[PDB]
Structure formats: structure tokens, C-alpha cells
Amino acid sequence: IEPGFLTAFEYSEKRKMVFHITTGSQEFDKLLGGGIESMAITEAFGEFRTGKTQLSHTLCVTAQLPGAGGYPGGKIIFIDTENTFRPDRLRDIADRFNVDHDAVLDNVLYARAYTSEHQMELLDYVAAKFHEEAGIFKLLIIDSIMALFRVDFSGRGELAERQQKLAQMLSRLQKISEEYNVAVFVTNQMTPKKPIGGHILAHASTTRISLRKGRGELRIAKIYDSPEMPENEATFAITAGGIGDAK
Amino acid sequence: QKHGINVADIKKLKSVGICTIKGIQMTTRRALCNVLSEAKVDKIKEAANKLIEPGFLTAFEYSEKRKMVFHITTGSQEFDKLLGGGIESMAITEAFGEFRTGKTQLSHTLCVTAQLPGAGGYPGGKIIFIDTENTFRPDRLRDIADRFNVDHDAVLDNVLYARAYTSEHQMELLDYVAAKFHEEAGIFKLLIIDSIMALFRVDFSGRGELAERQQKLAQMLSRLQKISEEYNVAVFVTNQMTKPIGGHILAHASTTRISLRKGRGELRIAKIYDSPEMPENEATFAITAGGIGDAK
Amino acid sequence: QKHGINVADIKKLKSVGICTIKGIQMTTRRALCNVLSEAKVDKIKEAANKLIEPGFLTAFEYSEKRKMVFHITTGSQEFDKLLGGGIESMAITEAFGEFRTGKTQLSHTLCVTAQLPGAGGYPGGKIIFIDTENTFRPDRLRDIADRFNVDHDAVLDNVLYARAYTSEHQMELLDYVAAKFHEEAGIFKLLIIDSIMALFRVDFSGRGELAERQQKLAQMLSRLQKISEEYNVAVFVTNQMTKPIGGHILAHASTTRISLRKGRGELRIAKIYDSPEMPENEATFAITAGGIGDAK
Amino acid sequence: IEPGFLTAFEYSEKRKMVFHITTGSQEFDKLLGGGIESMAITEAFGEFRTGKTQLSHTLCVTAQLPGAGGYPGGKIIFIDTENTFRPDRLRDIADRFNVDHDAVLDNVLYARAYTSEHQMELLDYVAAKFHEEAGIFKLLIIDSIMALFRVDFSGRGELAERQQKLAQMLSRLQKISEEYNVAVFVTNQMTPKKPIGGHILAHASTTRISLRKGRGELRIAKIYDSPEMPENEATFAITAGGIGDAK
Amino acid sequence: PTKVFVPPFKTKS
Amino acid sequence: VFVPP
Ligand SMILES: [Cl-]
Ligand SMILES: [Cl-]
Ligand SMILES: [Cl-]
Ligand SMILES: [Cl-]
Ligand SMILES: [Mg+2]
Ligand SMILES: [Mg+2]
């Protein structure tokens, strides 16, 4: 065994393939440098009234559409721990993007995770599926990344094994995103109002987005832990057609 | 070999490296035809998926499963509006509050309304009632059956009942529930557990025994979600308060959580727990000898 | 016997008392010729020093080793003045601050400036970049190479890269780093670890696991110092804050610690950590598309 | 085995060989009773801005010079745990004492200690080197004595083994100083501003010196834990030529 | 040759 | 070998 090093030239060739998946909002995309980035984990957290589920469902459709920088579109894998995935929600978003309902639904693979162990086992099947249809899948959604870990390890003594299992899953997730060139989008809960997961989730995620309610029906996305400046914030809207721009 | 895979063909994969069941499904079709024909590869990949069950189905196939989702009326139109039709199938609905509130009235009303044909072509079905409180009273169902103009003996024959005395017994009962649902496929539509957690507080009443309590509670609730989704049944559970008990474990397992409280005089109020303080998240209902109904 | 010490002469020392390798080197020349000639004693004392390595060299020999010490320019003359020329070899330099500060800009700038011939006859050399944050961007080096008027592909070919996913993996990578430095002797001049400790906080996120975290962290840092001093390379590491993380372990290992903070508008300030509040311990620099530079 | 006793007459014959190594400052020497004493451990502590390193480097040169009471000069062993030893610093001090640079550098033996275990192993080689060139070496410098012990045992549970290993090294150090008639000079850190090491280091050291900044560029040396009186204090200066007297 | 993705513009069959 | 640019 020789895991070795690769030159920065070889790494640059790998990074030339990096793409962004539009969120459906131009302002939100500007904030992210094009959208949900591949070879990286993007985490979105906030209250339940905010658009974490709307962004998850919107990405199920926008990831199938050809986009900027020659992004050709691709299939999606959705891992659901909350029992919130609703295919009927994708039909309204597909109508907004003028794309067939059955075709959108056929390009999304779905799995319910009932335990943290099951969630980790699902990542073994995800890697194998990506390996089968090479370059076909472009997005892996995990909604939500950590709720099952809080559930399975609800004791103070069981926190050591919780942290170990959580770190093992997140390091595998980073490896999947980088080896298979896919964008990984995960949602998270909060507990001040701070996201759960501590340093483990903060480290694994390359981009962390805080979602909050704005004026009336508008929403605000901000890069977490970044300074209080306008360039680190973006305004977006939530409609029956998913994440979009303000009127 | 159980499916019909050849004895000489199973030993071919052992030479290249394949020695486990997980290595068969994870090996791609592009790499499996280098040991081989794609006619035999489709037989090895299909038999592996039967035993291993990766659980991957398209959103179209999931939509076909969700088209079967039904709602069981609570007996109150206002309460139903709040729930999007009533107690939803392929989901756990939890109702909590004080003892004086209508948790038991809603449990008993559902025993009758689940047998009645309803909206969206809901045909009615049998119920399984797991009682941990010794509160189930069949005589209470007769008054509710009178309100819906349905036979007493017929209502009572369509409800299966079991008393759970310990948390272990409560979990063992879920094994018999799954087997009963598997026997009369599509016959049962509702599983009631009144109450979901009282036995867990009883069996693990120490601070040191909280770790095993949480593990056993999470094991039961994840099984409960699987039963509701695999057999397309509505799961209705009642809970106590101290805020509802169960912490994040019960909050996660339940898809809909309803807080029940007393309103003006004999009226009651139902609200979606943890939701913002707005009128659309609340509903007014009444409790009568005929069960959960609407206000006068 | 590997060196060429006789079979009958090795058994002579076993009779008087010498049975261990430590007893050979500790036995003086005055007492070794009582078992013997000083021609054979100089052969037994030399071969023992090859295997045991006491590490004792005169200050003259150490001065000859220190004459090879170089500095790698940061890209800013003011920042270099503060560091005594730049990132020093045979030493660990640590830079910490907020995310908005130029820790990553300094890491990427050094990837290019370490390849350029500099002051004191510094010839330039290859770099090894260990990335724990997934922040290394070769496209960022192209803009910096444009500023220094150097070829993009040539800059990228002289930087070796590795992602570390765990603290164990980060430590295993240091074994390959030492072997690579040993292969192309005098070719590599800089080892960047961005960041030095994030994986240690991740792998040992419990209060009980802090003892093994400290042990593993100290083992890596002592190895890092040995690599920097044995192979004459500058080691540049980035760190997070909570005050910088790592306690006394990281403070001890680092020979130079730099605190980076935002200044007026787009300007930045670098200061030697824990040093008194005086102007000579501070420097102003700028961050541009071409990397770390001087203020307008 | 009979480790036995020796008469006070035999001990007096051993103590007649005790020497002092000048610090470079007459006032500092007066305070120490001649300078850094042999058959004893002298510890100097204070802030990093104070002259602990200047005193360490000055002694590297003054220990080679013939001094008071027929002190003939000798070789030095410098154990460095801080990566602070700079031979170039000794050249400026050698210029002040009008002595050859290469000759000064040839009479100083040097070793870097990377771990507490390595620091203790180095003391085995130090004893063997003293035993080889009998009466040749006169000073052992350890800069610093305890930083590696704080590093290797950074937990509250590992404090018991830290104290045991620290006491084992210090008792060996006292034995080396007394058996081989050498002055042992060690530097220490502080954490009120009190020196680290607790009773273990306080016991092992025969003389403890607190170094602090005085008026402008001047420095003050004081015997630690001694009463507040002028005879327990001395003023000295730090120049390119090392520790010296005030203008 | 290799299998390319076909966006969901056309109705499935 | 190192090719200085
Ligand atoms: Cl949400
Ligand atoms: Cl009631
Ligand atoms: Cl930066
Ligand atoms: Cl100092
Ligand atoms: Mg119970
Ligand atoms: Mg690290």
C-alpha cells in the first residue's frame, strides 16, 4: 500500500471539473460563488419555518437542469431522516422550470434512514451507485445530517461514541464528494441560536449557511461565523415553484 | 443458491476477491463482466439486492407509495382541517396534554372513525389498540358507534386489543402487530398506543438507567415508523407532560405533534407543538358522549 | 557484527559485564583498555555511536548546521522585516487569527515565493502542502504566479499535495513527508500544514479523550520539529482561535507565533504573539489577487 | 551492596573543590557568593523579556575562562528544549572577553531535547561524557528544565507520572552535579507570577533567582522567597557582550 | 462510448 | 530535479 501524494498540477486538473448547482435564486447563487459547490459539503441550518426543506426540494430539480459553466445536469440521491421528502412538492418546482414531472421524479433516488447506523450503511450504497453510473449523479442531499445521531446517543456517557460515529460519517462524506465530484447538501438543526454538531460538523462543511426569516415572506441567507457585512448576506423568496428571487 | 444461482458460478467470484454479500452489490456491472456475460451478471446483481435490500427506490416509485396515504377523521371538521384531513398514514401522530384533556376521547373516537368510509376513498379498516394505562373501555365505543349509527358488536369485532405491562412487553407486542398486519394485508388501518412512554419511565426510574431507557425507546420508535411506512397505517400515540416527555427521541419519531388543552367551559383546543403563535396552527373542538366532535 | 566487529571480540566484553548497547557507549576509553588496545576500542566506540546516536555535537558543528538556515519571503517587505527575513527554516512558524484574515493567502503565497530565488542565496525549492480544511486551491496559485511573472504549470508541478481526513492520517502523512525529503535531498524547502490542529479537536471531542489528544498532538509536533531541523526546511502551520488553540503544546513547538488581524479597510496587521505592546513587534501588509504584499 | 556514610572530614575534602562560575556581572556574582556554584543546581526564572537566555549564553563563555579561587575554566554541555541556543550569540560574548570564536564553540557540547523522555536519556550521555574527560567539563546548562514536562503531561490525570518523572530527573541532576563537581544552571518559566514546578523544583534547586526588568534597559536579580531586603537583590545590564554591570 | 445524462425536458416513455 | 522558473 502506498496512498501517496499528487502534484498541485494533478490536483488542479481534478478541480477544473468542480461545478455549482443553482439554488434557483441569483442573489443566493452570488453569495455561494455560483451555487452548491461540488467536491464539498454545504450545510444549511436555521428554524423550521425557514426554507431548508424548500432548498432541498428545489435542488432536486435544479440539479437536473443544464447550467452555467457547461454544467450538464444530473441525477440526485436524497437521504431522508425527517420523513419530509414530498415528491408532490417537486412537481410544482418542475412546472416553474418547464420540465416533465415523471422525468424529474425518475432522476431522484430516495432512501429513508431510521437509525444513525442505517444512515451510515446508506452511504455505502451511495458510493456504489455513484461508481455504477459514473458522472451521472451530481448531488447528494442529506436532510437532516445529524438528527439521528442526537436520537441514538441521547446520554452524556454515549457522547464519545456519538462523536466518533459522526466524524466517521462526515469524513466518508467528504471523500465521496471529492472522489466522485458531487455536491453534498445537508440540512441541520439549531440549539443563543447555534447549529448542532460542534467542531465536527463545522470542520466537515466547507460552506455553512444560516437561514432566517426576513421582511414578511422574504428570507435571508448568511455565511455562518463570517463578519457582519452585506457581501456575506443575500435576500431570497420562497414560492410554490421553490427558492427564487424577491419581487 | 436459494434463488437458483449455480454452484460452479458462485465459486468464480471467490477467486477474483468477492467473499461477502456486500461486495456483490457494490461491485458495478462494468467491472463484473471482466471475471463474464451480462446475462449472468443481471442474475447475480438481482439475487444480491433481494438478500441485502439497499432500500433505493426512485422518487417516482416513492410517489406511487405516497398516493396510498390516507387520513382518519378525528370526528371534528375543525381538528381535521388542522391535520390536513385527520390522522395521517405512513406517519406517527402524537397527542399530549393534561389528564382532563381529550387524549383518551380521541383514542376511543378513532377506534370507530377508522372503521368508517371517509374522504379520498378511505374504505375503513381494523384497528390495533395497545394499552399501557388500563384506560381502554369498550363500553365507551358503544356510545361513539351510536353517534356514527354503526353496530356495536361489529365495531368491537374490528378492534384488536392488548395490555402492555412492561416496556419489554410493549416492544414484543410490536412484533405481533407487524405479523398481524402482514396476515390481513390492507385490512388494518390504525395502530393506537395509549400511552407510548409511561412504561419506559416506570422500567427505567434511575438516573444511571437513562442510557438503556433512551436506547430501548429509540429502538421501539424507529420500529414504529417502519411499521407505519411499510404497512401504510396511521400510528396514533398519546403522551404525558412534565412540556411533553421523551425529549428529542419522541419529537423526532413523531411527524405530527398535537398539544391538547382545555378551552372555554367544556370546549378543547388542539395546537401543533413548537409551531409559531398563529390561528392557522390552532383548532377548537368539543368532547361529548359520542366522542370528539365540533363546537355547538 | 554488521559494521565489521569480530565475533570473538564481541564476546570479550560480555565476560567483564558489558551486555547492553547503552553500556558500550557509557564505558569510557580509560576503562575499556583494561579488559585491550586503543585501536580496537576506537572501533567499538564508533560502531556503538552509529546505532545508539547520543546526539552530541559541538557548538561549532551546530553553527555549521545553522549557517544553512534560510528565510522564505512572505511577499511583503514589512512582514519579512518582522520575521527577520521571512518564514525561517529549521523551525515551525504558526499563524493564527479569524477566518477573514490572510492565513490562507499567506499559505498560498508561500507556495509560490518558496520556489523563487531570494535573499542570502536562497535558491528556491519544492513545497509539500498538507490540507486538513479543503481550502487549497491551485487556481489561487496561478494569480500569485502571474504577480511574480513565473509559469503556472511549473509552479503547480513543484507543489506536492495531500488531504488529511483524520488526525491519524495527518500523522501518517508526516512519515511520507520525511521519506520524500530524504529522496530529493535539498530539493524541498517548505512544509505547509493548513491547519495543524483542526483534526485533533474533531477526533478527540470529549473531555475524557483529552489525555490521548494531547499525547498524539505532542507526538506529531515533536516529529515536526525533528523534520524541520534534520532536513533544513521551513514549516508553516495555520491555527484556529477560541486565544489560539493548542495550549502549551503548540506554543512550545512553534518557534515563531504570528497573530493576524484586520486593520484599516482592506489592510492587515501581523504581530508576534505574547510579545510586549511595541511597534517593532507589529507590521502592516495587504492582501491582493497576487497574494500577500505591501500596503499602497 | 553497602552505600555507607562518609565523615564530615571526607565531605569537607569534597567541598574544598567547589567553584563558582562568574555571571559576567560583579554585582550579580556578589549576590551568588561568587557566581554559579558547583555541586549544586541554580535555577533562573522570570518573563521572556528578561535575560535568562543572555545568562545561559554568557555562561557558555565565562565557564571557559580562568577565574577567582583558581578556577581554571572548562567545557560546557548545553541541553536545549526551547530551540533558543544560538552559537552566533557566543561570538559577540567571546569578543567581549577577547577569546577565539572557534575555540569557544569547540568547548561547548550541544543537544536538542524533543521530549521529556529524550531529556532524561540525554542525562545518561552527559554523565558518561563527564566520566570520560574527568575534570574537563565544569558546567551543565538546561534551557529550559521543565517545558517538556508540561508538554508531555498536559492532563490532570497524568500529573502523578509527570511529578514522578520530574523528581527522578532532578534527583539524578543533583547526583551528577555532586559526583562530578559541576555547576548545573537551569532556566524556568512562570505562571501571581510564580515559577512552575512546585515543591519538586524548589527542593532540587539550591539557589533560585528571579529575574525582572528594571529601569530602562537594566535588569534585577533576586533570591526567590527571600525577605524584602537590599542584600538579597542585585542590578545588572544586558549588552551584545552578554551579562555585565550597569553603566 | 459512454452513457450521457438527458435532462428532463422530454416526457418519459 | 528542481526547475527554477
Ligand atoms: Cl425547515
Ligand atoms: Cl378525554
Ligand atoms: Cl486570507
Ligand atoms: Cl528569556
Ligand atoms: Mg409506554
Ligand atoms: Mg489538524
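Following Swiss-Prot, chain A shows residues 81-271, 284-339, kept in their order.
Cβ coordinates come from backbone N, Cα and C, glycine included.
Per Swiss-Prot, the feature ATP binding site maps to A:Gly126, A:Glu127, A:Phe128, A:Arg129, A:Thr130, A:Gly131, A:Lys132, A:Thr133. For A:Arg230, A:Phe233, A:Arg236, A:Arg242, A:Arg311, the entry in Swiss-Prot reads ssDNA binding site, with the evidence type experimental evidence. Annotation comment: Swiss-Prot describes A:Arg230, A:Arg236, A:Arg242 as dsDNA binding site. According to Swiss-Prot, the mutagenesis experiment A:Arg230 to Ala carries this note: Abolishes binding to ssDNA or dsDNA. According to Swiss-Prot, the mutagenesis experiment A:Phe233 to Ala carries the following note: Abolishes binding to ssDNA. Looking at Swiss-Prot, the entry for mutagenesis of A:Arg236 to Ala says: Abolishes binding to ssDNA or dsDNA. Among the mutagenesis entries in Swiss-Prot is A:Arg242 to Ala, noted as: Abolishes binding to ssDNA or dsDNA. Among the mutagenesis entries in Swiss-Prot is A:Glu258 to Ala or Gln, noted as: Decreases octamer stability. Swiss-Prot lists A:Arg311 to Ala among its mutagenesis entries, and the accompanying note reads: Abolishes binding to ssDNA.
Straight-line distance linking the Cα atoms of A:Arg311 (mutagenesis position) and A:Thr130 (ATP binding site), rounded to a whole number, equals 7 Å. Under 6 Å, Cβ to nearest atom of ligand 1: this is the test, and of the recorded positions A:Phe128, A:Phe233, A:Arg236, A:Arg242 it is passed by A:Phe128. Reported as a whole number, the C-alpha separation between A:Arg230 (mutagenesis position) and A:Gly131 (ATP binding site) equals 22 Å. Over all protein chains present, the Cβ of A:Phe128 (ATP binding site) has 13 other Cβ atoms lying within 10 Å. Taking each Cβ in turn and tallying the other Cβ atoms within 10 Å, the top scorer among the binding-site residues A:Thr130, A:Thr133 is A:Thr130.
A:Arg129 (ATP binding site) counts 12 other C-beta atoms within 10 Å of its own C-beta, drawing on all protein chains shown. For the recorded site, A:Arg242 (mutagenesis position), the DSSP three-state label reads helix.
Other C-beta atoms found within 10 angstroms of the C-beta of A:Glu127 (ATP binding site) number 14, with every protein chain shown included. Of all Cβ atoms in the protein chains displayed, 23 besides its own lie within 10 Å of the Cβ of A:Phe233 (mutagenesis position). Counting every protein chain shown, the number of other Cβ atoms lying within 10 Å of the Cβ of A:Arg311 (mutagenesis position) is 24.
If you compare Cα positions, A:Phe233 (mutagenesis position) sits closest to A:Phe128 out of the recorded positions A:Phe128, A:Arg129, A:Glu258. Cα of A:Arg242 (mutagenesis position) to Cα of A:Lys132 (ATP binding site): a distance of 24 Å. Sequence-distant neighbours of A:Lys132 (ATP binding site) (same chain, 6+ residues apart, CB-CB distance under 8 A): A:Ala124, A:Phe125, A:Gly126, A:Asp223, A:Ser224, A:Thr267, A:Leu303. For the recorded positions given as A:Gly126, A:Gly131, A:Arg236, A:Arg242, the lowest number of other CB atoms within 10 Å of the residue's CB is seen at A:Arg236. Of the chain residues outside the ATP site list A:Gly126, A:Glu127, A:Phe128, A:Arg129, A:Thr130, A:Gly131, A:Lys132, A:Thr133, A:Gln134, A:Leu303 have their Cβ within 8 Å of the site's Cβ mean position. DSSP assigns A:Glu258 (mutagenesis position) to a helical segment in the three-state reduction. Following the DSSP three-state reduction, the secondary structure of A:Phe233 (mutagenesis position) is coil.
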